[PDB]
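*Asks:* Structure below; questions to follow.
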Amino acid sequence: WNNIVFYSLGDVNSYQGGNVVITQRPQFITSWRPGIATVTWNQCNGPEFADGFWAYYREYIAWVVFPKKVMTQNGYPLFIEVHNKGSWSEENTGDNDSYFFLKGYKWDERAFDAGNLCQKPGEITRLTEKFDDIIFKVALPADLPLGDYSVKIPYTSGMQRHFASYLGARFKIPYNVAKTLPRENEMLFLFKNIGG
Ligand SMILES: CC(=O)N[C@H]1[C@H](O[C@H]2[C@@H](O)[C@@H](CO)O[C@H](O[C@@H]3[C@H](O)[C@@H](O)[C@H](O[C@H]4[C@H](O)[C@@H](O)[C@H](O)O[C@@H]4CO)O[C@@H]3CO)[C@@H]2O)O[C@H](CO)[C@H](O)[C@@H]1O
């Protein structure tokens, strides 16, 4: 059997880009913040609870799905580009609308730990793991009005936890499903367009 549960993080953060001109590509840093996660998706055909007497195997993969474009409040498109993905595995690069970053750091790990191996959507748990930052840069359209900007950029980040009854178990949430997961995180990108 295989049980996979996606635990979604949902913090809001700000990044000050300062004064910028439309010929520049201001950057912003997206950091992974340990916190409370909410199940937003699962797929299970195994047992619901492990009572401590039985073994199962863990495969954990961190995910970040980030938009390639975002509209400003006043109606202008900002183009998001990856500047430094750190150790993240940037995949499904052909998608026109979103970046997909994954970090599979645990696999084939046998455990007897008691717990709920298929929490339902809405359930929560605390994620204490830390992952690398991702630095993005933004291209501003030349026709962007001058002034202060506070751009809300929704995105998904979370932990895919896969429990299985056997060794060598592998599962990755399909990109097409991931792209649709609730985007509970928010980067609030601030900057003042002084021209150019
Ligand atoms: C679908 C698939 O399995 N392979 C694709 C691959 O998928 C892996 C990728 O998304 C990474 C990103 O971190 O996470 C998963 O794998 C983890 C580790 O990162 C990876 O190093 C490790 O590999 C070990 C393998 O499992 C062992 O059997 C082997 O003996 O030793 C290897 C190295 O130590 O595996 C884990 C698995 O959880 C994903 O599985 O991504 C690429 C890039 O897109 C491509 O699609 C592959 O087909």
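All residue numbers given for chain A refer to Swiss-Prot; the residues shown span 21-216 in order.
Using N, Cα and C of the backbone, Cβ positions are placed for all residues, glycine too.
Grabbed the feature section from Swiss-Prot, which reads as follows:
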BINDING   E79, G124, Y125, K126, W127  D-galactose binding site
MUTAGEN   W127 to A  Abolished receptor binding activity
MUTAGEN   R190 to A  Abolished receptor binding activity
*Asks:* Let's check the environment of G124 (D-galactose binding site): how many other CB atoms sit within 10 Å of its CB?
*Replies:* 15
*Asks:* Which of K126, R190 (the recorded positions) has the most other Cβ atoms within 10 Å?
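*Replies:* It comes out as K126.
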*Asks:* Near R190 (mutagenesis position), meaning Cα within 10 Å, which of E79, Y125, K126 (binding-site residues)?
*Replies:* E79
*Asks:* Which of these recorded positions (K126, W127, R190) have a C-beta closer than 6 Å to some atom of ligand 1?
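*Replies:* List returned for ligand 1: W127, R190.
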*Asks:* Among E79, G124, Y125, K126, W127, recorded D-galactose binders, what is the largest CA to CA distance in Å?
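*Replies:* Farthest Cα pair among residues binding D-galactose: 8 Å.
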*Asks:* Could you measure between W127 (mutagenesis position) and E79 (D-galactose binding site) for me? Cα positions, answer in whole angstrom.
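*Replies:* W127 (mutagenesis position) and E79 (D-galactose binding site) have their Cα atoms 4 Å apart.
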*Asks:* Could you check what DSSP calls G124 (D-galactose binding site) once collapsed to helix, strand or coil?
*Replies:* strand
*Asks:* Of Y125, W127, the recorded positions given in the record, which has the fewest other CB atoms within 10 A of its CB?
*Replies:* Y125
*Asks:* Same chain only, sequence gap of 6 or more: which residues have a CB within under 8 Å of the CB of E79 (D-galactose binding site)?
*Replies:* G124, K126, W127, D128, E129, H182, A184, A189, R190, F191
